[PDB]
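Asker: I have a structure I would like to understand better, so I am pasting it below and will then ask my questions one at a time.
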Amino acid sequence: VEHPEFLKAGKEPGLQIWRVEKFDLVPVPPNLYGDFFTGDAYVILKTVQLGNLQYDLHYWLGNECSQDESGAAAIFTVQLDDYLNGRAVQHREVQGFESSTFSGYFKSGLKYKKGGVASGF
Amino acid sequence: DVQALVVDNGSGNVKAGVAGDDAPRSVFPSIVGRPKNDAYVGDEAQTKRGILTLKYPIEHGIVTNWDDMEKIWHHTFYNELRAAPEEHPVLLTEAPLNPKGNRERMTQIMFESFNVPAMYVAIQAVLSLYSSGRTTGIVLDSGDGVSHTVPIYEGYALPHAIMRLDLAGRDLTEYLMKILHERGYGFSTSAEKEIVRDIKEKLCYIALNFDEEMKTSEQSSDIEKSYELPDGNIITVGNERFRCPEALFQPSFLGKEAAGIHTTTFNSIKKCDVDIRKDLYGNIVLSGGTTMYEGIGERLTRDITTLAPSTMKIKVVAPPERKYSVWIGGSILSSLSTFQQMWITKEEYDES
Ligand SMILES: Nc1ncnc2c1ncn2[C@@H]1O[C@H](COP(=O)(O)OP(=O)(O)OP(=O)(O)O)[C@@H](O)[C@H]1O
Ligand SMILES: [Ca+2]
Ligand SMILES: [Ca+2]
Ligand SMILES: [Ca+2]
Ligand SMILES: [Cl-]
């Protein structure tokens, strides 16, 4: 199972963030990295160069995101991991209770915004 | 450009609808009636019970009467959805531990009787976990005919740790029918059973501590709640309100030697290697109609906390729409941009 964004996932060390929008995985504009809409759900892939690459997948759930968004973020996380031959470690991140590892990806720290993209439901 | 149909077939009810809806638009009883001397399905079969022999094609979550199951599926497509099955992808669900031969029979019927163009078979408990926004956890799915505990890690069920309990909602309805004899009620006929099922859903609840609830309920009449029967007569139910679902925890009430749902969940977690148990204990997700009793989360939390190592963090999750969480998970999955790559096409199937 592929997808244009799967084809881009985990190719180089770095940080990739997608937002669930209407049952699809849409890149977040890099200027917005670290800011998260409370109305939305997101998938985050951190790739680290060891010789090989190490992968951590986090799915972040805003307190007001809709069920289609959190459900899709979970499913897309599984599918990305499968595309990465199962080698990613998956992490569920809830707004305001995120792991220190996840917070550590953002030099400015994690911040939240009101609003979000419309539910697919 | 085509929308998938989502069909979740249960022992008691079928849930059906279209991908992208937040709830099934069709829910009807999983019953097929044929003349006592060609077949009717669902609500219409019950309105004609006097003329028909009624059968349940799904037993404890497993399809076991294939001829009648085909009638259920025909009714789903033609009478409920009014959809041409040969023109839509279909997502169908199956029970945990469903034998591969049964899945193969389900697939043959879809591709060769209904000519579906593409289909995907999903495990019910996995869909429910996804509908809760999780990839790891243990699902307790209790329906009308079967209860399962299903540990799931990073998206996939762990088959060696799944438990099946044949105790579920229909046993509870029957137990309520039995204990109401203490009060002089003689509910026994199929139609009376559907009334008692409604009494159970409306009035029952799970006690936080059963022995203490028996004691407090005996001290006054506050326990008693009324219910209006179809004939207009009123029935009063007392401690039966919590004694009935107590059988989920104490199956001996039903004459079954089985372990209760708390013990079963614990045993299912213990089958998983120690390094993943914390994530299971912290993500116990309830699913299915028989998990809808008021009080269930608090009671399970106490009981599993008692059984589990005291270093664990027990969290029981009770999603409000969990009666339909399987179907909802299927609706989300079949809506994703990637679903097209997950299904099997009729051409692929027909060429082997
Ligand atoms: N509010 C409620 N309180 C208690 N029980 C309920 C409630 N609502 C529904 N039920 C019970 O849930 C059962 C149906 O649940 P569900 O639809 O999940 O089962 P199914 O999918 O038909 O069966 P299975 O999963 O066992 O094959 C019935 O026994 C019904 O009485
Ligand atoms: Ca949103
Ligand atoms: Ca993995
Ligand atoms: Ca079910
Ligand atoms: Cl303990």
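Note that chain B carries Swiss-Prot numbering, so the residues on display, from first to last, are 5-41, 52-366.
Per the header: X-ray crystallography, 1.4 Å.
Every residue gets a Cβ built from N, Cα and C, even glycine.
For B:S15, B:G16, B:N17, B:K19, B:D158, B:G159, B:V160, B:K214, B:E215, B:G303, the entry in Swiss-Prot reads ATP binding site. According to Swiss-Prot, the experimentally introduced change B:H74 to Q is described as follows: No formation of long filaments. Reduces inorganic phosphate (Pi) release. No effect of Mg(2+) or K(+) on Pi release. Filament elongation rate appears normal. In Swiss-Prot, the entry for mutagenesis B:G115 to A states: Failure to form long filaments. Inorganic phosphate (Pi) release is slightly better in presence of Ca(2+) than Mg(2+). Slight decrease in inorganic phosphate (Pi) release rates in presence of Mg(2+) or Mg(2+) and K(+). The structure shown retains the original residue. Annotation of the published mutagenesis B:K270 to M in Swiss-Prot: Forms longer filaments. Increased inorganic phosphate (Pi) release in presence of Mg(2+) which is further increased in presence of K(+). Filament elongation rate is normal; the original residue is retained in the structure shown. What Swiss-Prot notes for the published mutagenesis of B:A272 to C is this: 5-fold increase in inorganic phosphate (Pi) release in presence of Mg(2+). Among the mutagenesis experiments that Swiss-Prot reports, B:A272 to W is described with the note: Forms longer filaments. 18.9-fold increase in inorganic phosphate (Pi) release in presence of Mg(2+). Filament elongation rate is normal.
Situate these features within the shown structure.
Answerer: For B:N17 (ATP binding site), the same-chain residues that are 6 or more apart in sequence and have a Cβ closer than 8 Å to its Cβ are B:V31, B:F32, B:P33, B:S34, B:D158, B:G303. Secondary structure at B:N17 (ATP binding site), as computed by DSSP, is strand.
Here B:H74 (mutagenesis position) comes close to B:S15, B:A109, B:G159, B:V160, B:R178, B:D180: these same-chain residues lie at least six apart in sequence, with C-beta atoms under 8 angstroms from its C-beta.
Remark: B:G115 (mutagenesis position) has no non-local neighbours by Cβ distance under 8 Å and separation of at least 6 in sequence. B:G115 (mutagenesis position) carries a helical DSSP state (H, G or I).
In the structure as shown, the Cβ atom of B:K270 (mutagenesis position) sits within 10 Å of 15 other Cβ atoms.
Within 10 Å of the C-beta of B:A272 (mutagenesis position) there are 16 other C-beta atoms, taking all protein chains into account.
According to its DSSP assignment, B:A272 (mutagenesis position) is coil.
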Asker: Neighbour count first, Cβ atoms within 10 Å, every protein chain included; then name which of B:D158, B:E215 tops the list of binding-site residues.
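Answerer: Compared across B:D158, B:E215, the most Cβ atoms within 10 Å surround B:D158.
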Asker: In this deposited model, 10 residues are left out between B:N41 and B:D52; how far apart are their Cα atoms, in Å?
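Answerer: Spelled out: 10 residues absent, and the flanking Cα atoms 11 Å apart.
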Asker: Using the alpha carbons only, what distance in Å do you get between B:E215 (ATP binding site) and B:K270 (mutagenesis position) once rounded?
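Answerer: Checking the Cα atoms of B:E215 (ATP binding site) and B:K270 (mutagenesis position) gives a distance of 22 Å.
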Asker: How far apart, in Å, are the two Cα atoms that lie farthest from each other among B:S15, B:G16, B:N17, B:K19, B:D158, B:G159, B:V160, B:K214, B:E215, B:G303, the residues recorded as binding ATP?
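Answerer: Greatest Cα-Cα span of the listed binding residues: 21 Å.
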Asker: Quick one, of the binding-site residues B:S15, B:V160, which Cβ has the fewest other Cβ within 10 Å?
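Answerer: Least crowded of the binding-site residues B:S15, B:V160, by Cβ count within 10 Å, is B:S15.
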Asker: Going by DSSP, is B:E215 (ATP binding site) sitting in a helix, a strand, or coil?
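Answerer: In three-state terms, B:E215 (ATP binding site) counts as helix.
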